[PDB]
2 protein chains.
Amino acid sequence: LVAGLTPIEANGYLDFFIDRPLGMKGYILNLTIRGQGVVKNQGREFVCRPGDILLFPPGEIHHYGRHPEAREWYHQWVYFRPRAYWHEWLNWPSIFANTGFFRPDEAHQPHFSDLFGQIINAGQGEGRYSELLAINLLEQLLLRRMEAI
Amino acid sequence: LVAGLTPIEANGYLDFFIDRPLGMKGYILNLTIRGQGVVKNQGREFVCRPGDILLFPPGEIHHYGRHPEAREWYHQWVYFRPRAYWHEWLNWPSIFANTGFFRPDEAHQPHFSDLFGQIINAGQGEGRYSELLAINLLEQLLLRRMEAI
């Protein structure tokens, strides 16, 4: 767990498109908080809105940025190599290829972007056991997803 | 994780002393919430106060009840067989024999009896994956203990 938040601003610093066509060895959950995002894949084009958590399993093409009509795309991301049991709570409904999708119900959403947010901090924390809490919260989050669906 | 809360009331229903002189195969964290408790062991006698979380490792003699001058001793308890890594966050300062001891600082206490409480509910919940959240929260709790000391 190394996690963080990326503030894409139109015409700003990191306003480039991340483009990892052959993926990574680790899972990446992506949660839009501000602006719209545009996850692209083989000619297709989804479009995230805030409150959306997308799953990018090992090997998935990573290609997304700010959707051309959006003024930005702030989003927290968490990169991780999953715990043993975790595997089961990682079969998520795709949109195209095996890029997972979530989008809580009005009531569940705040706590999810809130529980997700808690992960980022933990993981980016100058602390002793803080790497584990991130892992632990990353755990709690997924569990939460189940009890939801 | 099977957990619960036990409301000892003077002269009431369960106002008897639990007496397992040869312990159990599982760990038991004990958190006083109301009244005073009296953990006894080989002629000795500690005395818990609310906010106290005590550890009872496998094999520990379990013998405690309502301290004779207290009107009750409400306390949540959580019985569990620890996860692999967990082992490390379970060396706790004793009082007598290897009965662990905690007692947060004013600020940490509420969230701990609050995070502990969350475990009880989860575990006693009529739910799908709720047994795991209890386990997950039991995890978070211990981690919390570390970042504290």
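Here chain A follows Swiss-Prot, giving residues 19-167 in order.
When the header is checked for method, it gives X-ray crystallography, 2.8 Å.
Heads up, the Cβ atoms here are built off N, Cα and C, so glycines get one too.
In the three-state DSSP scheme, A:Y31 (mutagenesis position) is classed as coil. Swiss-Prot documents A:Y31 to V as a published mutagenesis change and attaches the note Eliminates the self-association, but does not affect regulation properties of the protein.
There are 8 other CB atoms within 10 A of the CB of A:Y31 (mutagenesis position), with all protein chains counted.
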